[PDB]
Amino acid sequence: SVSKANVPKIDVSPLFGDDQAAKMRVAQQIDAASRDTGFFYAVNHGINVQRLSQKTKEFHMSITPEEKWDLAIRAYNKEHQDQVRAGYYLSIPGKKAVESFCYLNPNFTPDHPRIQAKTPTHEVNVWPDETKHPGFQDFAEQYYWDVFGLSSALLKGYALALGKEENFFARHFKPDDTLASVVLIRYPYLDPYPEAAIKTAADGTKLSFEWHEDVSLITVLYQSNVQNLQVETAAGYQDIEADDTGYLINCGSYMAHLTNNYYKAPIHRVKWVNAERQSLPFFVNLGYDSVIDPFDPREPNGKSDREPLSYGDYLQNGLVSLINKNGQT
Ligand SMILES: C=C(S)[C@H](NC(=O)CCC[C@H](N)C(=O)O)C(=O)O[C@@H](C(=O)O)[C@H](C)CO
Ligand SMILES: [Fe+2]
């Protein structure tokens, strides 16, 4: 069998308050988890994940093929050249099982300075018709802000963990310009399940998505209660237990860059499971021009031989590379 990965449950509630000592004790837990498998579950996070799941299910199960084309990103619909990131990512029956809906910062409106400039990675969200999906847009926008708030708190914990002041990351994570995204992923139950939609790892494990590091600062993930994720450790790939009451947290490769691999971006993959389930990541991205000077918390002078990299540069190049490596989702 595959061994269970160590994924501690960390009560992150102190990170919302003003008890600095208590925050330090949470930071230590984040440090330990980040230095070990690179994953932890944030518990006592304050978000109503059951309602998120319910609203997401109502959306996935009621949206029609017509609407999917009308909301599709450019990869599926040549008419929508502005939709690189935001919109619907279609399944391909008999070939590709997964489908999803991505949205960005609700503040990226037509008048936003980065939208006017047509800066890469900024787009205006697309939404289904309100009469067909009543309350969905409002719910989804509010969810963005709810998970932004959790993520800000988590970023205070990571900053303290690394020996910095608590706003070290969060000062670059701002409502007016964050490049963060929500993805509402549907993994279907299918009978029969098309072999073409199943990948096979070198070790023989059936997969829905191959090994990768995340393109993010951190990733803040809600998943249904169906085990599927695996993390590569020195002991090999290990199973990450499901917990549909908590958020699964890990670092992306921007964190690895900034910390000179002190907090690695864990390599992980998604096992194929024939189950109707949800995977709802929030990718914690900074602003387009955000640059944090790389450092090394294992070195006495804290200096690193990595060059500063703007977040916008990192993101545009990472999203493309991901598609090249593991395919268009
Ligand atoms: C490889 C990853 S981390 C997938 N992410 C992407 O494909 C990038 C989406 C970026 C988005 N379109 C944007 O524009 O921001 C992803 O979301 O995987 C989730 C899953 O497959 O369950 C789960 C997180 C498994 O790792
Ligand atoms: Fe991932």
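Numbers in chain A track Swiss-Prot; the residues on display, in order, are 3-331.
Per deposition record, X-ray crystallography, 1.5 Å.
Positions of Cβ are set from backbone N, Cα and C atoms, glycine also.
The Cβ of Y91 (isopenicillin N binding site) lies under 8 Å from the Cβ of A74, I75, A77, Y78, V100, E101, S102, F103, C104, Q330, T331, each of these being in the same chain and 6 or more residues away along the sequence. For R87, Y91, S183, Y189, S281, the entry in Swiss-Prot reads isopenicillin N binding site.
Listed in sequence order, the residues of the same chain lying 6 or more apart from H270 (Fe(2+) binding site) and placing their CB within less than 8 Å of its CB are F41, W213, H214, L231, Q232, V233, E234, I242, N252. A strand conformation is recorded for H270 (Fe(2+) binding site) in the three-state DSSP classification. Here Swiss-Prot flags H214, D216, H270 as Fe(2+) binding site, drawing on a large-scale study or a structure entry.
Sequence annotations record features per position, and here Swiss-Prot assigns 2-oxoglutarate binding site to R279. Other Cβ atoms within 10 Å of the Cβ of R279 (2-oxoglutarate binding site), summed over all protein chains shown, number 19. Mapped onto three states, the DSSP output places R279 (2-oxoglutarate binding site) in strand.
Here Swiss-Prot flags 176-288 as domain 'Fe2OG dioxygenase', drawing on sequence analysis.
In the three-state DSSP reading, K98 (mutagenesis position) counts as strand. Long-range Cβ contacts of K98 (mutagenesis position) within its own chain (separation 6+, distance under 8 Å): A198, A199. According to Swiss-Prot, the mutagenesis experiment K98 to E carries the following note: Strongly reduced the catalytic activity.
Among the mutagenesis results in Swiss-Prot, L223 to I or V has the note: Strongly reduced the catalytic activity. The residue drawn here is the original one. For the recorded site, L223 (mutagenesis position), the DSSP three-state label reads strand.
Quoted from Swiss-Prot for the published mutagenesis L231 to T: Abolishes the catalytic activity. Secondary structure from DSSP puts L231 (mutagenesis position) in a beta strand. Counted within 10 Å of its Cβ, the other Cβ atoms near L231 (mutagenesis position) come to 23, all protein chains included.
Record note (Swiss-Prot) on the mutagenesis of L231 to I or V: Strongly reduced the catalytic activity.
All chains included, 22 other C-beta atoms sit within 10 angstroms of the C-beta of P283 (mutagenesis position). According to Swiss-Prot, the mutagenesis experiment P283 to L carries the annotation: Abolishes the catalytic activity.
Cα separation, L223 (mutagenesis position) to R279 (2-oxoglutarate binding site), rounded: 13 Å.
There are 17 other CB atoms within 10 A of the CB of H214 (Fe(2+) binding site), with all protein chains counted.
For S183 (isopenicillin N binding site), the nearest neighbour among the recorded positions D216, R279, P283, judged by Cα separation, is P283. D216 (Fe(2+) binding site) has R87 as its nearest neighbour among the binding-site residues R87, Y189, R279, going by CA to CA distance. With respect to ligand 2, the recorded positions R87, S183, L223 contribute no residue with a C-beta closer than 6 angstroms to one of its atoms. With a cut-off of 6 Å between Cβ and the nearest atom of ligand 1, the binding-site residues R87, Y91, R279 reduce to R87.
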